[PDB]
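Please read the structure below before turning to the comments.
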Amino acid sequence: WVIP
Amino acid sequence: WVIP
Amino acid sequence: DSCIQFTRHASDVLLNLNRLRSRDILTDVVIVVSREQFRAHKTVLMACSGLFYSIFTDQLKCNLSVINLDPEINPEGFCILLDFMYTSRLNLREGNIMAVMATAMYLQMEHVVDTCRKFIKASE
Amino acid sequence: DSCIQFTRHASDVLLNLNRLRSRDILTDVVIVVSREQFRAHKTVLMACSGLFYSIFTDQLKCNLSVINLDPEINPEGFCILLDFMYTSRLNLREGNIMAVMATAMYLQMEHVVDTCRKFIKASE
Ligand SMILES: N#Cc1c(Cl)ncnc1Nc1ccc2c(c1)CC(=O)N2
Ligand SMILES: N#Cc1c(Cl)ncnc1Nc1ccc2c(c1)CC(=O)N2
Ligand SMILES: [Cl-]
Ligand SMILES: [Cl-]
Ligand SMILES: [Cl-]
Ligand SMILES: [Cl-]
C-alpha cells in the first residue's frame, strides 16, 4: 500500500 | 515497454 | 518466453473497466446491500473478491442478475470496496474503517483486511 | 482525495481475468478469425481495443455472441494480441511482427502499433  |  | 511488457497496460484496462461501470455499459449484476443497489461486472467482482469468485463460479448463482448481501453489511463500506475493486484506491478513514474491515472480511479481500488491521493497531 | 492505493491491484485483477478466460468462465463472445475461434470477455476486449470498444457500445452489436473479423486478419496475430490484452505481455518476433502490427492497426491498439513501428525501423 502507498500514498498515490 | 520493458523486458519483464 | 521472449515477450516485451507494457508497464501501464493493467492500470489502463482497469481505468476503462471503471469508465464502463460509470456509464452502466455491459454491467451484468446488481448487488443489493439493504436499501442500496450497486451495478457491476461479475468478472471484476470475481477477480477482486473470494466471496464473488465463489458465488459466480456456482452453476446456479452464475446466472443470477441480482445478489443480496447479508443485512449486516454496511452500504457505504460496500461502496468504498466496490470503488477500490475498480480503481486500486481505498478511501480509508477513521469514520469508516470498522465498516470497511468488516465488509472486506465478508467479501474475502485479504489485502484490504490486512491494511485495516494495521491502521487499527497503529491507533491503539 | 485521501485514498491509499494497492500497487499490485490492477495486475492481480488482470491475472484473474486471464485465469477466468483460460477456464472459459463467464466468457460472453467468440471472435472468429477465418478458421479459428477465440472465446473472450467483451469488457476486456473493449478496455484494450478501439475497434471492440466501438463494436460493443453499438446498440445492436452489443448483443451478438459471435463477431467475425475481416478475412485479411491473421489468426496468430490475433492470438498474440488477445494474449497481450489479458497479460500486458506481447510475444513480438521477427516472424510475426508484420502480422501483429497489421492486426493492432485494425484492432486500434495504438501502443502495440507504436512498439511494432519502432522495432521495424530499428531493423532497416
Ligand atoms: N476471478 C477470479 C479468481 C481466480 Cl480465476 N482464481 C483465483 N482467485 C480469483 N479471485 C479471487 C479469489 C480469492 C480472493 C480474491 C480474488 C482476493 C482475495 O483476497 N481473495
Ligand atoms: N472500454 C473502454 C473504453 C472506454 Cl470506456 N473509454 C475509452 N476507451 C476505451 N477503450 C479503448 C478505446 C480506444 C482505444 C483503446 C481502448 C486502446 C487504444 O489504443 N485505443
Ligand atoms: Cl435474478
Ligand atoms: Cl484486496
Ligand atoms: Cl450472434
Ligand atoms: Cl495497446
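Heads up, chain D uses Swiss-Prot numbers, so what you see runs 6-129.
Cβ coordinates come from backbone N, Cα and C, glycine included.
Marked as domain 'BTB' by Swiss-Prot: D:32-99.
For D:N21 (mutagenesis position), applying a Cβ distance below 8 Å and a minimum sequence separation of six or more within one chain yields no residues. In Swiss-Prot, a mutagenesis experiment is listed as D:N21 to K, annotated with the note Abolishes interaction with NCOR2 and HDAC2, no effect on interaction with CTBP1 and transcriptional autoinhibition; when associated with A-116 and 376-Q--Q-379.
For D:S59 to A, Swiss-Prot lists a mutagenesis experiment annotated as follows: Abolished ubiquitination by the SCF(FBXL17) complex. The Cβ of D:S59 (mutagenesis position) lies under 8 Å from the Cβ of D:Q113, each on the same chain and at least six residues away in sequence. Secondary structure at D:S59 (mutagenesis position), as computed by DSSP, is helix.
Cβ contacts within 10 Å of D:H116 (mutagenesis position), excluding its own Cβ and spanning all protein chains shown: 16. According to Swiss-Prot, the mutagenesis experiment D:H116 to A carries this note: Abolishes interaction with NCOR2 and HDAC2, no effect on interaction with CTBP1 and transcriptional autoinhibition; when associated with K-21 and 376-Q--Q-379.
With DSSP states grouped into helix (H, G, I), strand (E, B) and coil, the domain 'BTB' (D:32-99) comes out at 31 helix, 15 strand, 22 coil.
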